[PDB]
Amino acid sequence: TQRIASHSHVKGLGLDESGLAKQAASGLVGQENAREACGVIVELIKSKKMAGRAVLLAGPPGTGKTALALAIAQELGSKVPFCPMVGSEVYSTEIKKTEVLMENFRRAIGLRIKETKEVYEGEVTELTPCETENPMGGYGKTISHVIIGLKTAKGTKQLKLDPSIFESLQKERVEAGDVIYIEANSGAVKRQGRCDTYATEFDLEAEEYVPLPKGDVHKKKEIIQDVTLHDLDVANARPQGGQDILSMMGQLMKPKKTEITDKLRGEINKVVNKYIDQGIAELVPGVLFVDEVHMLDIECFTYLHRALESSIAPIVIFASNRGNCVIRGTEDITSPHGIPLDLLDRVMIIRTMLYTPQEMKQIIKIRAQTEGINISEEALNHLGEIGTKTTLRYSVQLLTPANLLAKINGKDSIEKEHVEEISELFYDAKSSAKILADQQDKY
Amino acid sequence: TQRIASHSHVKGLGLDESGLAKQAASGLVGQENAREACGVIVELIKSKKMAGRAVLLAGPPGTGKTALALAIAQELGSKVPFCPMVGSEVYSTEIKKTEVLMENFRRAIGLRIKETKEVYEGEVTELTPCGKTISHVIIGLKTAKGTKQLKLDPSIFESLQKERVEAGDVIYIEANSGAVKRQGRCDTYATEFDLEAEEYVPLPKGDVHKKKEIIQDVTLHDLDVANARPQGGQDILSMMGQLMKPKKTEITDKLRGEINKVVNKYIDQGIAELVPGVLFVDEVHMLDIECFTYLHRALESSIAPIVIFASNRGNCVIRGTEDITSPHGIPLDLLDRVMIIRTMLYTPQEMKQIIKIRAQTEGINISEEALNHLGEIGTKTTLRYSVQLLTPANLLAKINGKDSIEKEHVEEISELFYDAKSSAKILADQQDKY
Amino acid sequence: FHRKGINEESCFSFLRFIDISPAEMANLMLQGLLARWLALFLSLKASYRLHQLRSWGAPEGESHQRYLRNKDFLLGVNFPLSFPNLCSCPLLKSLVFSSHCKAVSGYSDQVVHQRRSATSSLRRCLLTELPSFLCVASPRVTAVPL
Amino acid sequence: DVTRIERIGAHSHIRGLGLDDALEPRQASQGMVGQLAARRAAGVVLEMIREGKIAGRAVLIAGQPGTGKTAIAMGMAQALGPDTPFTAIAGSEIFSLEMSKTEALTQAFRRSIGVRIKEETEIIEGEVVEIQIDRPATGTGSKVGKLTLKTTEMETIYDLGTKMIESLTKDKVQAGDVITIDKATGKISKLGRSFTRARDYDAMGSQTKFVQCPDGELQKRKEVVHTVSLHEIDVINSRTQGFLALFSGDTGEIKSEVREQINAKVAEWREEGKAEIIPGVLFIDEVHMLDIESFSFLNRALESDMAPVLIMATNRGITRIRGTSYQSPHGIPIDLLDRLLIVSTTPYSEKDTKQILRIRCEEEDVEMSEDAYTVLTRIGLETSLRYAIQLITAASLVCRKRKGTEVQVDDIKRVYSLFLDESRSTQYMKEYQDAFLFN
Amino acid sequence: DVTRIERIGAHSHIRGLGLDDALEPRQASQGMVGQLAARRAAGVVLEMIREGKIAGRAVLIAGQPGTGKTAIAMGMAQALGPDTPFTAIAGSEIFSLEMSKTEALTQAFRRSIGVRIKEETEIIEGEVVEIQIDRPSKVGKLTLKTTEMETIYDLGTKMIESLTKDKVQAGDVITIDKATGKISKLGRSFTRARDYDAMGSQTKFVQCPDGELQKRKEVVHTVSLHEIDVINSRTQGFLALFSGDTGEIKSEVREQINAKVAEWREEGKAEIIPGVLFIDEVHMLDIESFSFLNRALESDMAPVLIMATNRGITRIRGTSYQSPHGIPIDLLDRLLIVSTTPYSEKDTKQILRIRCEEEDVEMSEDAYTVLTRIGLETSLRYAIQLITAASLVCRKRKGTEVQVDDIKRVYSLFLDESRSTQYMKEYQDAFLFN
Ligand SMILES: Nc1ncnc2c1ncn2[C@@H]1O[C@H](COP(=O)(O)OP(=O)(O)O)[C@@H](O)[C@H]1O
Ligand SMILES: Nc1ncnc2c1ncn2[C@@H]1O[C@H](COP(=O)(O)OP(=O)(O)O)[C@@H](O)[C@H]1O
Ligand SMILES: Nc1ncnc2c1ncn2[C@@H]1O[C@H](COP(=O)(O)OP(=O)(O)O)[C@@H](O)[C@H]1O
Ligand SMILES: Nc1ncnc2c1ncn2[C@@H]1O[C@H](COP(=O)(O)OP(=O)(O)O)[C@@H](O)[C@H]1O
């Protein structure tokens, strides 16, 4: 069974047809205005019109700003890319920060392109170079084509192939008893190995045998693949070929990220524009979620400045939980959320408030039920009171150890004694800080 | 012969049978409490039972801490591995700071493998090759003490063929390693041509068959480095070692565990034995706070050697914090783990004894009056000053034609060279001019 | 293989799920760059076979919906843009244009003038080769390797 | 319905500077309104750059936040044209771990001076009828063949040497294909298979798209125009067969001798009349972020005869320069500040803010009532213009949610209540002093 | 006599966590004394780890120095035992020069998640005796030999070619996997170790395989997720597993690994076993790295983090802010602090006894009393270290039982922090830098 995470219950915002926020739906309670704003943002993302618009979820720690981003991701679906990030990913020892940011920005934009695969594959039986019976002046014969018999688990059939393919057949080891495959579009031939049927004619053979193919000899299907715009960058930056001393040399050396030049993007954009205009590929913009933005640098913010007004950048959702803090990279330039004011004028701020005890108890119950835990009301109320005394996280965290203690005692549900014992055992931040202050002389 | 350094005059701790300290022995005088307490450490290292245990030496500069540590190193002989290092050596440009500490910790533990050295050498008389093409090759060695025949597997024959060795060359072979070294054609064929590019050597005057008993030492870190990255497998005749420049890298823990398991297996088979060596650190106060913290985990491990730390600075700020001051520049957390030995200062009698011992060690004859003057001048400023002063006096005394050392030579040298205090006082008066 | 318990941690397990033999790995680790080069070449020859095996044969299980087969830790080919898939699909070949052996500037419109009726046709974005003459630089001095 | 890679950004409505033939700015033209003096100065510098005779000229644009400095930059970039190189670099796009700051600035400078080359070649576009290959038995590896080409009017037969045959085999060209042959270099570009020749076919050995037959004469002439920056010429000539560094960006700290060699060779190329050198424009935005060493390198690098017309941008006041402790205007030392002309911008008013909102709505295809416009302008005067611009899309979405067609004051008030401003967020922020982190 | 690579350390006298069936700690069991509430919490979180149902859980252990946070962590690791990954690192180990602090933590997270897989293995292994081929598709046969049977295989042409290229000779012990057909030479038999008197470059002598020849069975493989990441990092990435050359693995590979692992667990082919990540001395991590743990503990697959901290209310490293435990508040709420308590006099006697029997040392009752008094007036670790020296000093006296005089002598020889600091201030001028 899939293991329980810390945000497993969040399945959506839980909105009406009119956009109003339900009191409790899809694992979310409260924060009605925030949920309505997030629904508006979801509509904006689905609109496929804007670009580079940013929203900043601002609120105290443990108020659900991280959860709402995942709710937006869930309500978006899975056909639109959603790239998470923390503020500490920019600091790399291999490449500059504004390239980490540019690569991530290009990650949140995905493609979706369709194509057909056609192949003739199966076991080879005989090779008949069918001749035309009347050689030409100055020659003893005139081979017309090659007849190749291929059999799979369905049936056997003969195919007429160009004579030149024989020149490729001798390039590899094409003997009867092997299984081969030829790409219809490409036209090359490749050998997989001898069939399993002849796996017993010897006691020790150096080659490994593959099973006989099941299905029709000639397969043809249609496949749609999705690639982000960053994958094209890496593919074009590092050509993966083997017939070079450069390709192979780089493929032997330690791979390192390289600062992609803006000229490469200028041509990838042109080619994807051409193919979109030809109706082959469909572009789908996505979302990029930066949590703990307050860990960025002033250089990173100043690059984000220019990055946002681009006509290609995706929708960015920032999250932070800092008060009036000093901006990283400066000396004493304080600012709200640790974010410069000039950048902060380009974002739409969504405020997240605290949680009332009723909503806290509802959250505790939802977590307990999603987790597969049974709790009594006289203990659930005590747990909610304890959480309201300290915080929501400290109340939700004690669910599992209480269940383990009850199961050790044999009971199938948590009572008052289990909760009080667990609370007596573990400590919270406030009491630990009080102890540290009391015993400061011995640390 | 051997060049004389500043620590060449110390041979051991000079402890008697009862464990106390003699007044003067093996080149050490004074420091009775510190010297005697080092014998306990010496016995601890020999026991090969405890691990991790550490020792700090605290005292003013120029009081014999490094001398005591080197005396401890001498007391263990050359069998016990000894890894000296300076705290300033941690800051490298290839690996992280804790990696150097781990590598030195591995270096401070050694192995021990006994084996027999097998040596063949002499002129090749014939090469006769023998599921039928090649199985083994018969070779005939001959010197001017006898003749022998040998049977070679195809690997050794390939090694001989690589050296372009034909019939009539002087060859050196080691059976244990499989080494093949061609030492040139024999002199008897020197007349075969008037001008030949080859060089000719006389027939060896010695045994064809040589047996010896050789004992090999190898530390764990050698195994880690050898097995960490693909061994070059290039010893010439290859341009592929000309592509990648070797660089020091960070050894993973999976490798180290595999090496530990293999070493346990082989020492259980009885082939090799293990010896816990000693690591020694100078300028430990120069370690960063990160290294001081990593020493908390490293020292408590069960496969760690015994470590000795030396530091002379006082209540100075710990590096990497610029706010916190701790004794000896060592954090209280780590300073609680170590076991501390204090080092005192030297009275004038010990001053004179040290000067006399250094003079007789480094090859200078000194008179009693000059010795008294040097003792007084050493009590004036420092101990190292007089030892430094010794040599120029005996270098001028040779110029004047004399042999011993008297008042005029030492007085002239003192008037010719300045110590730290006098130069500092000079710099103060000319402050605006420097 | 010879462990002291039914469940005991042992390294080199990945050798079983990669095509590397216990002798091939020792050779690759103690021979040198020639061995590494040959192994690399063999892996780029086996990549196409592994691609097809992973992409077109998914019947039930290998052992009736349990166990793992050879070359199951090599997931680098499952990507939609890896070279085997890129060669199988002829259009991603055109979407990856930066060849390692030609000098491609990018995309630029081309004009093809005719000789009769002076009709000029205009083309859309096409791959463009940088003009050869650009390369004119040369080092001041050359030295035989020491 | 289809969505291209280019979407509607923050400066997607500005199509130019909106100036007449007399270089007199209009009140409202080409998406730009107001800011008459700055637009005038920008038009002057645009005409100056278009003339392209003097080098190493710098211009700084200063003013309040959100007053159109970047808007002016994008406007002059659009007015300049696509064929004139323009490079936009942020203030932090030079602090790299792969090359020094001076090297990055040198690359940025050399990336702006373009070279235009017209390349005319003789080509043969035609349909393949049959191909003749006569492999030798033993001999010495000499191959001989023929190749017949046909169009709807004329056809011919060509002989083949020992060089194009290997190319034809490598490209695997067979009958029924339409190919373009480059007579100069010798490359074979594949167009596609024909229609009539596809009737006689074996099993599938080539499955792709379809094309027609090139009409007219078999031999024609093709022309390409290449715009190559100096920096990529430097990268090309810095190593043998090194071309992925144009895209990979792996070349670091190129040797100077290559740079002077390229400068000289470009000089001779200009003299011979083969290629044409055209200076471009470099736009460094938020340039207060540059370290003092970068500014001082700019000092000397701006005095060369190949420097571009760099344009600065700053919204700071009397601030200490990055990396130092000395105050100075615009966070720039006086040395660099004394070598360029400074253009200042004025804060906006109500009358032109309303027109900004109107043109933004026209770009975004959003309709509001006049009362809604007045409320939005009041918001965009009590609060910055960017917030009012942003609220337009949210109001349009909210209006479309209720199946509406015209945005109303109630929708705008709802959006104002839903989202937040920096001032209101800070006001609500003061009441949770102990709830936040590190106050 | 024979010493293995591991010996008596500081935390080697504890074997598991002393508990009951009802998770009730004992007063003295499995080498643990006291810390009843801390051990109860440790047992609860150990059961939480063993169940492995919830992901992303953090527990912090805080207390004064010398109270046993690291001892509790090691006892938990021993009680959990093998077969469950347990990655123990120090705080300062992530400050690398080839990877950022993010990668050095991401890899430390992926290295505590185990994957169990089952494989069907058929292997033949034995000593070759004779190889016969004919020259007519060459046809031949080869003979294997073990302790039980002696058999002949009629191998095919490709096997002929492989054997010829590998140069197999009689007396070699070889293994072949019939599924693939790869020869893995292991060396030569002991009985075949005399026909050559000059062995080649590299040869090994191993005993002949015993038992049945062609063994077919099922094996279980426990591989960490970090290994699966590194393997797909580059073309030949398994070298980086031991070399440590891996750096900044692309994020488009780890997601694919996670998706494939989820697909495998859905199919039942492989099973995921969570583990523990112990980060000792976490009080010295970067504010940038602390913020990374915020989103690292909210993933579907993540181990349980256990941290230790010796700091009270102190400055956070990387910022000028005062916080408890040197940890930001936005992370401390995600954790679950488990506090410790200084030991009493009875706990001090009961803890020195365990170490005495661990070191095989017999101590007197008055000696225990004096040692307990010293370890109460001073640090506990100093008193713990005071027993190893005492044994050696008593051995020098040629006595089998220590006494009070020996303890007093060892106390007088070495110094603790308090006396070292006190004597340090007496002549602080002689020291350097304050
Ligand atoms: N609206 C909500 N409904 C249900 N649970 C919530 C809600 N908001 C927060 N939580 C719970 O609070 C816990 C921590 O919230 P989080 O998103 O980490 O807050 P922050 O982002 O401020 O740190 C999560 O485990 C989540 O389950
Ligand atoms: N007790 C001693 N006996 C013999 N030599 C000594 C003694 N103390 C110091 N020395 C000599 O003094 C010299 C320098 O002292 P050293 O131990 O290097 O000082 P520090 O401990 O500050 O490094 C050494 O060459 C050493 O021989
Ligand atoms: N004169 C103008 N004409 C049209 N739009 C303008 C004008 N001035 C400002 N704007 C609009 O204001 C928005 C913010 O301006 P911005 O580029 O941030 O100014 P600055 O870069 O000086 O802060 C831009 O999206 C732009 O469309
Ligand atoms: N509960 C315990 N039972 C037995 N020995 C302990 C216990 N706690 C600590 N110790 C011992 O005390 C010594 C020092 O404790 P340590 O774990 O270093 O303290 P801290 O947790 O402050 O680092 C260790 O060698 C350990 O073996």
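Per Swiss-Prot, chain E residues shown: 15-150, 156-453, in order.
Going by what the header records, the deposited coordinates were determined by electron microscopy, 3.2 Å.
Cβ from N, Cα, C; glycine included.
So that you can see what the record holds, here are the features copied from Swiss-Prot:
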type	residues	note
BINDING	E:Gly77, E:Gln78, E:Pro79, E:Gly80, E:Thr81, E:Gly82, E:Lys83, E:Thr84	ATP binding site
MUTAGEN	E:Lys83 to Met	No effect on interaction with NOPCHAP1
MUTAGEN	E:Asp299 to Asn	Abolishes ATPase activity
MUTAGEN	E:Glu300 to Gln	Reduces ATPase activity. Decreases interaction with NOPCHAP1. No effect on formation of RUVBL1-RUVBL2 heteromeric complex
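Separating the Cα atoms of E:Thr81 (ATP binding site) and E:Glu300 (mutagenesis position) is a whole-number distance of 14 Å. In the structure shown, the C-beta of E:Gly77 has more C-beta neighbours within 10 angstroms than that of any other entry among the binding-site residues E:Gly77, E:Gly80.
Same-chain residues that are not part of E:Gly77, E:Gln78, E:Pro79, E:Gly80, E:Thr81, E:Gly82, E:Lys83, E:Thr84 yet have a Cβ within 8 Å of the Cβ center of the ATP site turn out to be E:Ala85, E:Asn329, E:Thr359.
Counting neighbouring Cβ atoms within 10 Å of each of the binding-site residues (E:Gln78, E:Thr81, E:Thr84), the lowest count belongs to E:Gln78. In terms of Cα spacing, the binding-site residues E:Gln78, E:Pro79, E:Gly82, E:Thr84 that come within 10 Å of E:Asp299 (mutagenesis position) are E:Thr84. Geometry remark: E:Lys83 (mutagenesis position) versus E:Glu300 (mutagenesis position), CA distance 10 Å. There are 25 other CB atoms within 10 A of the CB of E:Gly82 (ATP binding site), with all protein chains counted. By the rule that a residue counts when its Cβ sits under 6 Å from some atom of ligand 4, the recorded positions E:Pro79, E:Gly80, E:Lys83, E:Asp299, E:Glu300 yield E:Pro79, E:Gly80, E:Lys83.
Proximity to chain B (CB-CB distance below 8 Å) holds for none of the recorded positions E:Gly77, E:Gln78, E:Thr81, E:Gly82, E:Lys83. In the three-state DSSP classification, E:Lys83 (mutagenesis position) falls within a helix. The subset of binding-site residues E:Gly77, E:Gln78, E:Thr81 lying near chain A, with Cβ atoms under 8 Å apart, consists of E:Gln78. DSSP classifies E:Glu300 (mutagenesis position) as coil under the three-state reduction. Within 10 Å of the C-beta atom of E:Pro79 (ATP binding site) sit 16 other C-beta atoms, taking all shown protein chains into account. On its own chain, E:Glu300 (mutagenesis position) has E:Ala104, E:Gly105, E:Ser106, E:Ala327, E:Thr328, E:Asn329 as residues at least 6 apart in sequence with a Cβ closer than 8 Å to its own Cβ.
Within 10 Å of the C-beta of E:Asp299 (mutagenesis position) there are 25 other C-beta atoms, taking all protein chains into account. Just so you know, the Cβ of E:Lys83 (mutagenesis position) picks up 26 other Cβ atoms within 10 Å once every protein chain is counted.
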